[PDB]
Amino acid sequence: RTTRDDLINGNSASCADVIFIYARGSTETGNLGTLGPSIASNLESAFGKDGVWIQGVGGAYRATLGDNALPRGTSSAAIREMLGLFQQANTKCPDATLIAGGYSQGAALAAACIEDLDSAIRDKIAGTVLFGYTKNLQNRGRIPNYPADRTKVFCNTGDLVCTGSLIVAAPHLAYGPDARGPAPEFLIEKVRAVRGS
C-alpha cells in the first residue's frame, strides 16, 4: 500500500524483469505517498506480481517541504539515497529493465538523481514519469542528460510549481487520474518497446 521495498527485500536469485523506483511528494506517507500505489497496481496487472518490483525512495529522503527551495529542489542526502537504490538494482538484477517516477519534490529528486547517474545505469531506465515537476520551467520540461522520448511530464494548468513558482495551489493535488491511466500506460509502453511483449 504506501510502503514498498521490493528491491531491498527481493531475492537476487529470482530477479523481477522490471524494477520501478518512485519518489513521493512533500509531507507524504510511507515511501510511495498518494500516487505511487495507483501506478504500482497497474504495473503489476501488466507484468504480474512476480514480474515487477516496486521500490519507493525511503531512508534519508524525508520529503521535507522546505527542501523544495534548495538548489536542486531537494536535499543532497535524498539524491544519494536514490542513487544507492539505482546502484542496488544494477548490482542485484543487471538484466532488469528499469523505470522511474516522482511527484512534486520527488520529481525534482528523480530528475537530479538521473542527471548525476553513470550513463551505464541511466541508459537502462526505459521511461520516467514526472507529476507536478517543480523544475519544469527551469529544465524546459526535460531531465538533463536523458532523452525526451523516454520522458513524460504531467503538469496541470494552474499548477504553479510547473511555471517556476513554489506555491502549492489546488491543481498540484489533482494528479490522481494521471497516476491511474496515462502514467502507467506510458511506462508499460516504454518497457515493451525495448523488451518486446
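Residue numbering for chain A follows Swiss-Prot, covering 33-229 in order.
Cβ atoms are placed via backbone N, Cα and C, with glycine included.
Sequence annotations record features per position, and here Swiss-Prot assigns active site, nucleophile to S136. With a 10 A radius on its CB, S136 (active site, nucleophile) counts 31 other CB atoms from all the protein chains.
According to Swiss-Prot, the feature active site maps to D191. Of all Cβ atoms in the protein chains displayed, 25 besides its own lie within 10 Å of the Cβ of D191 (active site).
Secondary structure at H204 (active site, proton donor/acceptor), taken from DSSP and collapsed to helix, strand or coil, is helix. Annotation comment: Swiss-Prot describes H204 as active site, proton donor/acceptor.
While the structure shown retains the original residue, Swiss-Prot records the mutagenesis experiment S58 to A with this note: Severely decreases activity on p-nitrophenyl butyrate. The Cβ of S58 (mutagenesis position) has 19 neighbouring Cβ atoms from other residues within 10 Å, across all protein chains displayed.
For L97 (mutagenesis position), the same-chain residues that are 6 or more apart in sequence and have a Cβ closer than 8 Å to its Cβ are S58, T59, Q137. Here Swiss-Prot describes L97 to A as a published mutagenesis experiment; the accompanying note says: Increases activity on p-nitrophenyl butyrate.
The local packing around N100 (mutagenesis position), expressed as other Cβ atoms within 10 Å of its Cβ over all shown chains, amounts to 19. Experimental mutagenesis at this site is recorded by Swiss-Prot as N100 to A, L, D or W, annotated: Severely decreases activity on p-nitrophenyl butyrate.
The secondary structure of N100 (mutagenesis position), as reduced to three states from DSSP, is helical. What Swiss-Prot notes for the published mutagenesis of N100 to A is this: Increases activity on poly(ethylene terephthalate) (PET) and decreases activity on polyamide 6,6.
Among the mutagenesis results in Swiss-Prot, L198 to A has the note: Increases activity on p-nitrophenyl butyrate, poly(ethylene terephthalate) (PET) and polyamide 6,6. The residue drawn here is the original one. All protein chains shown were included, and the count of other CB atoms within 10 Å of the CB of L198 (mutagenesis position) stands at 13.
One mutagenesis experiment named in Swiss-Prot is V200 to A, and its note says Increases activity on p-nitrophenyl butyrate and poly(ethylene terephthalate) (PET). Shown in sequence order, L192, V193 are the residues of the chain, 6+ apart in sequence, with a C-beta less than 8 angstroms from the C-beta of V200 (mutagenesis position).
Recorded in Swiss-Prot as a mutagenesis result, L205 to A carries the remark: Increases activity on p-nitrophenyl butyrate and decreases activity on poly(ethylene terephthalate) (PET).
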*Could you check which of these active-site residues, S136, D191, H204, sit within 10 Å of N100 (mutagenesis position), going Cα to Cα?*
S136
*Relative to the Cα of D191 (active site), which of the recorded positions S136, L198, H204, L205 has the closest Cα?*
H204
*Just going by other Cβ atoms within 10 Å, which of the recorded positions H204, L205 has the emptiest spot?*
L205
